[PDB]
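Asker: One structure coming up, written as structure tokens, with questions to follow.
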Amino acid sequence: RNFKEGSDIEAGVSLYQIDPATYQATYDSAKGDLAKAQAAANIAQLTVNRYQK
Amino acid sequence: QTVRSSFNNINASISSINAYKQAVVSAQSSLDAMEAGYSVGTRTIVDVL
């Protein structure tokens, strides 16, 4: 729990931090793919730039 | 014969240059094709060589 029970809480405020294991892990998932996704476009743009010249 | 011998030669000779002269042009950009492709490094330098 992030809070003192009965207390006054702001909106969008973290209250209970829940195990983000499968999640932080999961978050890693798209991360590499993002890392890998961008990787492809990297070359592609790397190519396009060349072809441009 | 000799009259017709070389008179052909020169003309065919003419055709020669026109081919290679183009052909030079062929290699010419061909070189250029390389350098840019190497300049951008899309390709090796060896090719340019």
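Chain B is numbered as in Swiss-Prot; the shown residues are, in order, 347-395.
This deposition comes from electron microscopy, 5.9 Å.
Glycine is treated like the rest: Cβ placed from N, Cα and C.
Quick paste from Swiss-Prot:
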MUTAGEN   B:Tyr384 to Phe  Partial channel opening. Increases sensitivity to vancomycin, by allowing its passive diffusion across the outer membrane; when associated with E-389
MUTAGEN   B:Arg389 to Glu  Partial channel opening. Increases sensitivity to vancomycin, by allowing its passive diffusion across the outer membrane; when associated with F-382
MUTAGEN   B:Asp393 to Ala  Decreases inhibition by hexaamminecobalt(3+)
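Give me the structural setting of these features: burial, nearby parts and distances.
Answerer: Counted within 10 Å of its Cβ, the other Cβ atoms near B:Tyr384 (mutagenesis position) come to 16, all protein chains included.
Under DSSP, B:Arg389 (mutagenesis position) is assigned to coil, being neither helix nor strand in the three-state scheme.
B:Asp393 (mutagenesis position) counts 13 other C-beta atoms within 10 Å of its own C-beta, drawing on all protein chains shown.
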Asker: Using DSSP and three states only, what is B:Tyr384 (mutagenesis position)?
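Answerer: The three-state answer is helix.
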Asker: What is the interatomic distance between the Cα atoms of B:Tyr384 (mutagenesis position) and B:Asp393 (mutagenesis position), given in whole Å?
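Answerer: Between the Cα atoms of B:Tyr384 (mutagenesis position) and B:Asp393 (mutagenesis position), the distance comes to 8 Å.
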Asker: If you count Cβ atoms within 10 Å of the Cβ of B:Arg389 (mutagenesis position), leaving out that atom itself, what do you get?
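Answerer: Around B:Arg389 (mutagenesis position), other Cβ atoms within 10 Å: 16.
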